Amino acid sequence: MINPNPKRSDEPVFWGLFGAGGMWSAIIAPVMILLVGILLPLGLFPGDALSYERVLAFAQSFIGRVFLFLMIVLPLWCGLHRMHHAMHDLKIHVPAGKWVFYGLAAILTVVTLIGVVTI
Amino acid sequence: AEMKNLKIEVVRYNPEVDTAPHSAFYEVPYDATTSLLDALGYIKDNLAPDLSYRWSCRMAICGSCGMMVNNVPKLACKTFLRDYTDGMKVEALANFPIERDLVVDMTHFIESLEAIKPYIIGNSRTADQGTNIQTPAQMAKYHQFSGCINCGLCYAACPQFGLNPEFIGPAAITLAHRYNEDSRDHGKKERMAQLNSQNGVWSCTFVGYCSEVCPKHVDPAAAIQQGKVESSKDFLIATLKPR
Amino acid sequence: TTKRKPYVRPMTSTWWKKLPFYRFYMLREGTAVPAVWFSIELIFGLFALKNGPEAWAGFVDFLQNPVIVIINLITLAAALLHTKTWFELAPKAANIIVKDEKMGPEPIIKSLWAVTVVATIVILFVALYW
Amino acid sequence: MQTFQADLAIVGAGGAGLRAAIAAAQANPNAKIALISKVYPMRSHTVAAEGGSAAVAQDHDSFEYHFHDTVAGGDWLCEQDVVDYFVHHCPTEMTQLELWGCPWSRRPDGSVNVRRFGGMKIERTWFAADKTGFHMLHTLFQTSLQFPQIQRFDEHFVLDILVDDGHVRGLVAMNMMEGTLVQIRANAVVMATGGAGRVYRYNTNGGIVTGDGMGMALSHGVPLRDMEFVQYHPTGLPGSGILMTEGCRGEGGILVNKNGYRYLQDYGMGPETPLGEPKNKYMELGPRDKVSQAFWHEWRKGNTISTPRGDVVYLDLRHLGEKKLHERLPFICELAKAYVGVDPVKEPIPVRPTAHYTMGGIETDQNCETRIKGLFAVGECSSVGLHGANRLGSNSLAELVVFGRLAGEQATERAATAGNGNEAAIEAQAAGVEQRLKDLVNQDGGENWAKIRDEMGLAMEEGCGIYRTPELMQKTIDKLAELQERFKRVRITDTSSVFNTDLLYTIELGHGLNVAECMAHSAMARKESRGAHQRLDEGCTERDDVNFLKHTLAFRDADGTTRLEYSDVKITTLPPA
Ligand SMILES: *Cc1cc2c(cc1C)nc1c(=O)[nH]c(=O)nc-1n2C[C@H](O)[C@H](O)[C@H](O)COP(=O)(O)OP(=O)(O)OC[C@H]1O[C@@H](n2cnc3c(N)ncnc32)[C@H](O)[C@@H]1O
Ligand SMILES: CCCCCCCCCCCCOCCOCCOCCOCCOCCOCCOCCOCCO
Ligand SMILES: C[C@H](c1ccc(Cl)cc1)c1cc([N+](=O)[O-])cc([N+](=O)[O-])c1O
Ligand SMILES: O=C([O-])CC(=O)C(=O)O
Ligand code: SF4
Ligand code: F3S
Ligand code: FES
């Protein structure tokens, strides 16, 4: 009827990531979109706070490197995880869905890693 | 005096005549006290004797009442006409095979509920030694989750179950969580397999509608999430147990 | 043979379009999109940052679009919706007893929002006052 | 008819049925037990109990106290040897349920807590908030899932038992969904079908407590004992008849008339006690019967409140307080809000006496075995001789697990030393059950079963109520006779096969009519007033231990007549003085 010894699932790995990811984007994502997507391109900032030199100065700092990484990657692992499941909820057949979405994640992750060990 | 009337639309279905369900309409008298179950009784008595449905307690504690009212899973005996003056359409509990009229096949539910071993496991204490010692503080850990009357409304509420009929379900999982969290039970490992399945806690995307409809405020959703956490702990332990 | 013909209603791809509760669920998950899009954007900026002031100015020019400014406003909206709903659900994962009673979620929900507030302030400070 | 082999077949998945099934699987690990029920086990009526289950617990208590409480409350019609076995095995079964998980409420030190019910001097009722029945029925049911010996036949309607040469040989049931008859063979059948409250217009029972089990034992020459004793609960909601637990009062609830007067003080239950401290034995916490009768007296004086749903008196709980209410009366509150639209914190709850528990039932010896060898009965459908003329509060649930276990073990032995029977006969019995069913199916006459149902209820309410007169009891007997003739003119317009409730309700109705007659005749003949049975006519208004300290045995012959016989009550250490 219901299988007596079902195969364990591997979801606790993506769920675990998506977890940390959702939490990071819940606490730090709003402020960041403010700065980067609104304040910055509207000059709504004091003096040279968001100037190339200053941003680069930061991005190149250890903490800045770690922060930029997590700020890009964690959200990805959360978001892609969700889109993956959205596919199902919507009844959209996606070949190798898992590889697609989590792959894309890993790729971008790497890409990001390279970017922060610095171009 | 003079009672008001309500045109109730009931989705009938006879597996010996009908190819598919089809609406029927009945005029039913009612007042500020008239419940759906009351209505269904009236219909069977004076309008259509072949109307079949499940019920018993009449006081929302047994759990056989389950059905859909205007696409919302509810307990007929805790549903009142006074609230549906602008139309009421009654169908068999969603996400279950319609057997006849308002009766659906609850087999999956039952098997699911059975699969998680809902019983104290592994405690050697015997009657003569007295009862276990459990504090209020300890009981609080699972109390809420023990109030499930197995009505099955949560299953008609869960979209993941409607998409994946193999999903053991909200109730099932809550029941399981109920025993896992009982300081008197020692059979958590006997249950994990099922909760760790893809058809277990991991089939839930926290839509949360189940907790929204639970007539007994068990909040199964909260149980599943908590399950996910335990399942995840289990997965780690298993990864580090190369023993 | 049985005289039973169990009718199984079908479940369309538009099931969530019915009841508002489902629609809002969809919306909640819909937040994933603007979220990744923003991560992507952050990568553009990151690499434009590395390809010198020339490139960085090209990135900033992009953000000034203002169609991209609308998309980013939408992104902030989506982001908040996520924070709002996330906070409501997260507490349902903890089973804490405070003196014989299963507490929550209110206490937790309040803390998270508190932490977000302080964080939003500390980052804005850091990113602007110095 | 297909057939199934089983060692013992248990009809009924209620508290009793389940406890029996488990006791049988623990007794004979290799047994094949067929647990049958017309509803999934958890929908049995035991789920609705809210008060609790008695079991000597406290250090200053004694099985003797519980023993005396039971005998006194039963007005000495208790089989004193049975009661003794009972009180001695309660502690064990409640503790055992605790071991199976049942979440009884606790004392801060983690010990289980107990409260007072049924007027007992020493509190000894164990409880699970005010959802005790729910928590027992489910504990039992779920506990029973670990025993592979128990093979359930969920939603199977037992039609009749099979008897030959004084021994039971199985039963015939109907697969409710399939609409097909089935034959289960066993040398021991346990009847655990519950009471028959549903023969009353207004009651606290679930729609399934129709007394089927009793009706079947009647068809096989077995007698129903003490059926005249129908226990009414003083506080039920108008119309629905839904139960407002005694707890509302144990927490300081009061009962007032249209003048706001706590009328119970004028009926010997005075002096009035302060809103604060309610006292056992007094006012709203007085003798059950007196509280129910007070309603009737208030009604005569014209002191009751007239409502669309009928005359009532008010159960006032406001002075209880949020905390207390929600900590000890959460259910009662929700019921009140939902069915009478009343917040027990803001307003008073409209109530009135309601038909509640069936004391009488299938006659059984001290081991739950009936006159038919192999046939047992336990639970509210039986009559182990524990309740006498008035059941003690919280003693019924205790009974389920104390005597359910017994029944289970005994049935196990009884089927192992049963030997074989005449196959052609047993098979001829099944053919009979089937033929009879067809007869009912092909019956025509244009009479609506439901209108008969209604009339029956109205009759039991008017003729066999709280106060009985020979004129009205007779009126009721004459009605039931009539309704029997009408029953034969009933046409079951639904000829379907998948979950045909029209047929099943009709059968159920048949059993009620039979059982209702036992009750009415039993009462009309009992020319005395004892426990639940109170008469107003001269020479009957008092308890007669000279001429009626005996059980009423009601049999139903093949000619449709209800004959009475009387048996003696086993006294042991407590004579009736
Ligand atoms: C009505 C009620 C009774 C009650 C109570 C509250 C209410 C609202 N509170 C109590 C309390 O607080 N303390 C206590 O001591 N007693 C209380 N009671 C009385 C007591 O609960 C009942 O007497 C007792 O629960 C009866 O249980 P029992 O095991 O005898 O059986 P059941 O629960 O009524 O269920 C009957 C089973 O038999 C099956 N059945 C019936 N007919 C058929 C047919 N024809 N075929 C197949 N199966 C059948 C039912 O399906 C059920 O499983
Ligand atoms: C650089 C791109 C690399 C892609 C990384 C994608 C990783 C995403 C992993 C998702 C795995 C999904 O599992 C899919 C199979 O369906 C079965 C589901 O049940 C679980 C079965 O166990 C899972 C098996 O997949 C294991 C993944 O192993 C990691 C991949 O290592 C790739 C290294 O590439 C470098 C070589 O050039
Ligand atoms: C409850 C669980 C969770 C996850 C991550 C964290 Cl950090 C905390 C709780 C959880 C939460 C949500 N949520 O929307 O809030 C969704 C799902 N899910 O599977 O879709 C889920 O499993
Ligand atoms: O109804 C109650 O709460 C207590 C009672 O008399 C019973 O045991 O049925
Ligand atoms: S969790 Fe609530 S809906 Fe679900 S079966 Fe249990 S009581 Fe019904
Ligand atoms: S609705 Fe279904 S998805 Fe999870 S929260 Fe309830 S089980
Ligand atoms: S009749 Fe019990 S849930 Fe409605």
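Since chain B takes its numbers from Swiss-Prot, the residues it shows come out as 2-244.
Method on record in the header is X-ray crystallography, 3.6 Å.
Placement of Cβ uses the backbone N, Cα and C atoms for every residue, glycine included.
Look at Swiss-Prot and you will find B:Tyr14, B:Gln226, B:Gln227, B:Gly228, B:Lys229 tagged as menaquinone binding site, backed by experimental evidence. Counting every protein chain shown, the Cβ of B:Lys229 (menaquinone binding site) has 23 other Cβ atoms within 10 Å.
Annotated domain '2Fe-2S ferredoxin-type' per Swiss-Prot: B:16-97, in sequence order, evidence recorded as sequence analysis.
For B:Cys58 (mutagenesis position), other Cβ atoms within 10 Å of its Cβ number 24. Experimental mutagenesis at this site is recorded by Swiss-Prot as B:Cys58 to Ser, annotated: Affects center 1 (2Fe-2S).
The [2Fe-2S] cluster binding site feature in Swiss-Prot is assigned to B:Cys58, B:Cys63, B:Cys66, B:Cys78; the stated evidence is experimental evidence. Within 10 Å of the C-beta atom of B:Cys63 (mutagenesis position) sit 30 other C-beta atoms, taking all shown protein chains into account.
Per Swiss-Prot, mutagenesis B:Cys63 to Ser is noted as: Affects center 1 (2Fe-2S).
Listed in sequence order, the residues of the same chain lying 6 or more apart from B:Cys66 (mutagenesis position) and placing their CB within less than 8 Å of its CB are B:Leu38, B:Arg55, B:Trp56, B:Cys58, B:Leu76, B:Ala77, B:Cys78, B:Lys79, B:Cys152. Record note (Swiss-Prot) on the mutagenesis of B:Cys66 to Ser: Affects center 1 (2Fe-2S).
There are 24 other CB atoms within 10 A of the CB of B:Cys205 ([3Fe-4S] cluster binding site), with all protein chains counted. The [3Fe-4S] cluster binding site annotation in Swiss-Prot covers B:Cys159, B:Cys205, B:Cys211.
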Given a separation of at least six residues and a C-beta threshold under 8 Å, show me what packs close to B:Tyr14 (menaquinone binding site) in the same chain.
B:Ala21, B:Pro22, B:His23, B:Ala93, B:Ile99, B:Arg101, B:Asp102
Which ones, of the recorded positions B:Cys58, B:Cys66, B:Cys78, B:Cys205, B:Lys229, are Cβ-proximal to chain A (under 8 Å)?
B:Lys229
Treating G and I as helix alongside H, and B as strand alongside E, what does DSSP give for the domain '2Fe-2S ferredoxin-type' (B:16-97) in helix, strand and coil?
18 helix, 24 strand, 40 coil
Who sits close to B:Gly228 (menaquinone binding site): which same-chain residues at least 6 apart have their Cβ under 8 Å from its Cβ?
B:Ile174, B:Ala177, B:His178, B:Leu196, B:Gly201, B:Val202
Taking each of B:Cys63, B:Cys159, B:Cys205 in turn, which of these recorded positions have a Cα lying within 10 angstroms of the Cα of B:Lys229 (menaquinone binding site)?
B:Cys205
Taking Cβ distances under 8 Å as the criterion, give the subset of the recorded positions B:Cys58, B:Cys63, B:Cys78, B:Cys205, B:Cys211 near chain D, ordered by sequence.
B:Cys58, B:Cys63
Within reach of chain C, those binding-site residues of B:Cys78, B:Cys211, B:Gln226, B:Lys229, CB-CB under 8 Å:
B:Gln226, B:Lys229
Check the DSSP secondary structure of B:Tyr14 (menaquinone binding site), expressed as helix, strand or coil.
coil
Among the recorded positions B:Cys58, B:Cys66, B:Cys78, B:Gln226, B:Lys229, which have a Cβ atom lying under 6 Å from any atom of ligand 3?
B:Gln226, B:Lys229
Of the recorded positions B:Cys63, B:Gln226, B:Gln227, which one sits closest to B:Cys205 ([3Fe-4S] cluster binding site) when you measure Cα to Cα?
B:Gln226
In Å, rounded, how far does the Cα of B:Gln226 (menaquinone binding site) sit from the Cα of B:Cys211 ([3Fe-4S] cluster binding site)?
13
List, in sequence order, the same-chain residues at least six positions removed whose CB sits under 8 Å from that of B:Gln227 (menaquinone binding site)?
B:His178
